[PDB]
Amino acid sequence: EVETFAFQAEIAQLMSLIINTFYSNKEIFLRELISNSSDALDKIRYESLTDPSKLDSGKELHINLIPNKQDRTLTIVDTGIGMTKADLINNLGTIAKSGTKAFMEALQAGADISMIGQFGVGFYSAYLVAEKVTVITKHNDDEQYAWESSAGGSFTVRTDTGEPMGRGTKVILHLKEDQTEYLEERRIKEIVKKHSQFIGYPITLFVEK
Ligand SMILES: CCCCNC(=O)N(C)[C@@H]1C[C@@H]2C=C[C@H]1C2
């Protein structure tokens, strides 16, 4: 059972600005997704201080970067707090509405797309490099869900049947044809070292076979 939803108008507007604006410094997408993973890990770490059973679904707090040249995908996996169905469908998009409006006003004032993180909507920078984004997520209080969008104004959410995650979030970037440089080990290392060197969780860059 796949449910289809319309993005809020302001968020659809942000995604098409991200997709259509000429902007060469696309690598900042990785910093934004890693920062998102770091916050999700902070959240479950804090919550587990007052309730250790919240780590029954997995004690390890880490971030994995998994390129796959065969599928042309880059996956960012974290074992953070995860996202409920209400998060995916409504809550997070609602929060993002005000940061979207502020971000788009700043861009009129001379700001540039690399400051998207200061407005809390860094996730959508994924569409600098991806034609389609799949997010698999599991929160302790909900089931495993798959969110997906190729932009164009709509996203889908379904219950996920694949491998159980335990807890956390997996962002699968289906890369545009001319953005395969972000599948290369030396390029990913360069970006992580430049923008994410002080992230307080182990970041493991997988290599391909
Ligand atoms: C925790 C790492 C992801 C942070 N998520 C966001 O910032 N969102 C706006 C959400 C991602 C999916 C698209 C919209 C919602 C659901």
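Going by Swiss-Prot, the residues shown for chain A are 16-224, listed in order.
Placed from the backbone N, Cα and C atoms, the Cβ positions cover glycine too.
The DSSP secondary structure for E47 (mutagenesis position) is helix. With a 10 A radius on its CB, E47 (mutagenesis position) counts 21 other CB atoms from all the protein chains. For the mutagenesis result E47 to A, the note given in Swiss-Prot is Strong ATP-binding. Strong interaction with HSF1, HIF1A, ERBB2, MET, KEAP1 and RHOBTB2. No effect on interaction with TSC1.
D93 (mutagenesis position) is surrounded by 27 other CB atoms, counting those within 10 A of its CB over all protein chains shown. Listed in Swiss-Prot is the mutagenesis experiment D93 to A, annotated as follows: Impaired ATP-binding. Strong interaction with HIF1A, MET, KEAP1 and RHOBTB2. Loss of interaction with HSF1 and ERBB2. Los of interaction with TSC1.
In the shown protein chains, 26 other C-beta atoms lie within 10 A of the C-beta of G97 (mutagenesis position). According to DSSP, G97 (mutagenesis position) sits in a coil region rather than a helix or strand. Here the residue is the original one, while Swiss-Prot reports the published mutagenesis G97 to D with the comment Abolishes ATPase activity.
Taking only the Cα positions, the spacing between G97 (mutagenesis position) and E47 (mutagenesis position) is 17 angstrom.
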